[PDB]
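Below you'll find the structure, written out as structure tokens, and then a few comments.
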Amino acid sequence: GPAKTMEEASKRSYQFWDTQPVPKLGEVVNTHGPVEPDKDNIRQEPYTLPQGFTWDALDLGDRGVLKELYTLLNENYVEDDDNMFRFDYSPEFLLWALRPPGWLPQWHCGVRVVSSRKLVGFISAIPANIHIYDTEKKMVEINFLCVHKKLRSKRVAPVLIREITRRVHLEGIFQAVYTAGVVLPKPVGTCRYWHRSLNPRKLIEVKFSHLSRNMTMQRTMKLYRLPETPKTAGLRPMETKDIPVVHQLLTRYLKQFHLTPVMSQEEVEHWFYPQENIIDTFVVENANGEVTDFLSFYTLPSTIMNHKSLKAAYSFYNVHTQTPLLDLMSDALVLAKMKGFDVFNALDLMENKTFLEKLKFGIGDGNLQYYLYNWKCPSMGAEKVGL
Amino acid sequence: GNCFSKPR
Ligand SMILES: CCCCCCCCCCCCCC(=O)SCCNC(=O)CCNC(=O)[C@H](O)C(C)(C)COP(=O)(O)OP(=O)(O)OC[C@H]1O[C@@H](n2cnc3c(N)ncnc32)[C@H](O)[C@@H]1OP(=O)(O)O
């Protein structure tokens, strides 16, 4: 079905993506710029869906409609290689991910069955200023492309991609950014997920991890046993007064990478201000009262498809200026362990390879490919991806 | 996060 390796991607032919303004897989890119110019007259009519299906923009402020969306995502969205785990989306998490500053309701693009009005498709866009090499451009982040399992392999994904493209074209944006575990034309970077076990018994019980060849259950827990409290002086939850300095640290820290977001202070508030079961941010306030570092990870539980529920933490943004990142992420592990997380997940992007092995992370079986729509630029190493 | 990884 999908190609997960570049070698596996040699087989595939892209009947759809060959038509899109994206670089070709095999081609080596030595340029910076769009694949196609801006279109100055935009199709006003929605693209045709297969018979019995119609468009409907999802008003996530409506409770029942938002319930349809997570019920769709909780039952039909991204899975593991072995169909054993699926993300478990809270209504509040979707509001956090789908209603950042500048969100537009028409960018909550759903597909319903005409006769029943049942939600069977979705795709999203949120506004995002992206720094890529020497260029900053207003783009969108495309996420939650989802087709109901009963509708699969019926060419609905190209329509969602092309309709969301049209609705973004109407608002004047011509580039987009998105990530995926499958290989498409053409990844600008490939990042690898690593996993840090916090509650090995539960992880091993549900077969999320295995005991390495020669450990026992009680040996494994001692290997991954963490301090009961964090090491770092003056580590505390982020507060409203920290929003400017958090924005300041994040802005300067991201400048060393080649693929980063460019956040306003209001966007920084939305994405980092702690929300229970959604996002946690802890700042380091030193002996002078200045905030010099922060760590963050978001909450995204996993549903166990055999089935009760696996709570996982995902590294988000971790900025260091005076506190070693190793000690910053070690505190993150401890803070996540307190909060009851079973596993701490992080990609090998940014500076994360410098601490992954030392902090007892184990490499995962899934990659995350980063893509740009209508933007031709050289690929980058994972450590240059800051998105 | 647009991928689900397990420890390999
Ligand atoms: C300026 C504005 C531009 C905005 C647009 C920017 C681009 C938007 C990019 C959107 C990415 C958002 C990032 C995320 O949300 S990644 C998360 C996507 N979700 C999942 O992988 C889990 C749930 N899966 C599904 O619902 C379906 O399997 C999907 C929706 C993935 C495909 O549905 P279905 O199973 O029914 O397949 P089809 O018969 O309709 O279509 C087959 C065609 O679709 C190509 N395909 C398959 N998977 C993806 C994919 N993950 N990104 C882009 N294209 C994909 C496929 O190679 C083939 O094209 P080609 O092989 O002929 O080329």
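Residue numbering for chain A follows Swiss-Prot; the residues present correspond to positions 104-410, 414-493, in that order.
Each residue, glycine too, has its Cβ placed from N, Cα and C.
Swiss-Prot annotations:
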- A:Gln118, A:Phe119, A:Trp120, A:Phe247, A:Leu248, A:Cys249, A:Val250, A:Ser256, A:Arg258, A:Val259, A:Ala260: tetradecanoyl-CoA binding site (BINDING)
- A:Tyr180 to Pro: Abolished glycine- and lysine-myristoyltransferase activities (MUTAGEN)
- A:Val181 to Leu: Reduced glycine N-myristoyltransferase activity (MUTAGEN)
- A:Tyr192 to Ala: Reduced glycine N-myristoyltransferase activity (MUTAGEN)
- A:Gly492 to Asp or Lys: Reduced activity (MUTAGEN)
Same-chain residues at least 6 apart in sequence whose Cβ lies under 8 Å from A:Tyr180 (mutagenesis position): A:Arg189, A:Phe190, A:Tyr192, A:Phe247, A:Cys249
Flanking Cα pair A:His410 / A:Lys414, between which 3 residues have no modelled coordinates, distance in Å: 5
Cβ under 6 Å from ligand 1: qualifying recorded positions of A:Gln118, A:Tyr192, A:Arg258: A:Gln118, A:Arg258
Near chain B - the recorded positions A:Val181, A:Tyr192, A:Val250, A:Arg258, A:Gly492, filtered by Cβ distance under 8 Å: A:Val181
Closest of A:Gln118, A:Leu248, A:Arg258 to A:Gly492 (mutagenesis position), Cα positions, binding-site residues only: A:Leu248
Surrounding CB atoms that lie within 10 Å of the CB of A:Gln118 (tetradecanoyl-CoA binding site), all protein chains: 9
Binding residues A:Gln118, A:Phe119, A:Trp120, A:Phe247, A:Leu248, A:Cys249, A:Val250, A:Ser256, A:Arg258, A:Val259, A:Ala260 (tetradecanoyl-CoA) - maximum C-alpha distance in whole Å: 22
A:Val181 (mutagenesis position), number of other Cβ atoms within 10 Å: 18
Assigned element (helix, strand, coil) containing A:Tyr180 (mutagenesis position), judged by DSSP: coil
Which of A:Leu248, A:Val250, A:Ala260, the listed binding-site residues, has fewest other Cβ atoms within 10 Å: A:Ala260
